[PDB]
Amino acid sequence: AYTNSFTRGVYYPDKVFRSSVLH
Amino acid sequence: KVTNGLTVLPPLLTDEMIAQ
Amino acid sequence: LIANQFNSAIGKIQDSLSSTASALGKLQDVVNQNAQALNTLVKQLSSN
Amino acid sequence: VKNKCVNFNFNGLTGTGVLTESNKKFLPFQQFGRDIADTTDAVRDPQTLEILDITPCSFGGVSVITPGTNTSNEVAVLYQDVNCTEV
Ligand SMILES: *[C@@H]1O[C@H](CO)[C@@H](O)[C@H](O)[C@H]1NC(C)=O
Ligand SMILES: *[C@@H]1O[C@H](CO)[C@@H](O)[C@H](O)[C@H]1NC(C)=O
Ligand SMILES: *[C@@H]1O[C@H](CO)[C@@H](O)[C@H](O)[C@H]1NC(C)=O
């Protein structure tokens, strides 16, 4: 039984706040 | 339409001056 | 007519400038590499 | 101490700047902020859960405006990019 994990599994790499930025 | 010791000196001829 | 031609001509730049931001590509570049130069200059501080 | 150029050392970093009350909303787990070009901008105090903006304290170039010494010796000094309070 296999499924498509479409876009999930993304977690904050660190404890660092950032804003309106592509890191 | 346009857009650590590092400083930006201002231009001598200001934008209002440039327009004149 | 020639006055009218030039007059209507003048208006066209207004639309062309207003429409595409790529009309000012060169000046945008002048900003951009300058922006890039500084950023690259700034980032180097993180290198071992 | 706020609104002063101080030598701060929060949990893991250090630096010199002006600590001011911020208007930013940090997440309950985040600790440090950053600017676009990888620069410390805000810090959560480890003791009070307050968000403080770090502004680097005043500095700039000093340029001497003088007439030629063959004419005078009286000068005038230009403190670049500061206001006339911190000088
Ligand atoms: C640290 O201790 C003080 C005790 O006076 C308390 O008011 C403050 O909220 C504490 N900070 C944290 C993050 O627990
Ligand atoms: C500059 O000073 C010299 C003396 O060292 C003098 O001979 C000359 O006349 C001066 N020039 C002017 C323009 O005053
Ligand atoms: C410093 O000068 C600026 C002018 O850009 C002014 O707006 C500001 O209120 C001044 N602040 C102080 C503390 O002198």
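Residue numbering for chain B follows Swiss-Prot, covering 825-827, 856-872 in order.
So how was this one determined? The header says electron microscopy, 3.6 Å.
Placed from the backbone N, Cα and C atoms, the Cβ positions cover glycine too.
A 10 Å cutoff on Cβ-Cβ distances gives B:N856 (variant position) a total of 10 other Cβ atoms nearby, all chains included. In the three-state DSSP assignment, the secondary structure recorded for B:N856 (variant position) is coil. Natural variation at this site is recorded by Swiss-Prot as B:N856 to K, annotated: In strain: Omicron/BA.1.
While the structure shown retains the original residue, Swiss-Prot records the natural variant B:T859 to N with this note: In strain: Lambda/C.37.
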Within 10 A of the CB of B:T859 (variant position), the number of other CB atoms across every chain shown is 10
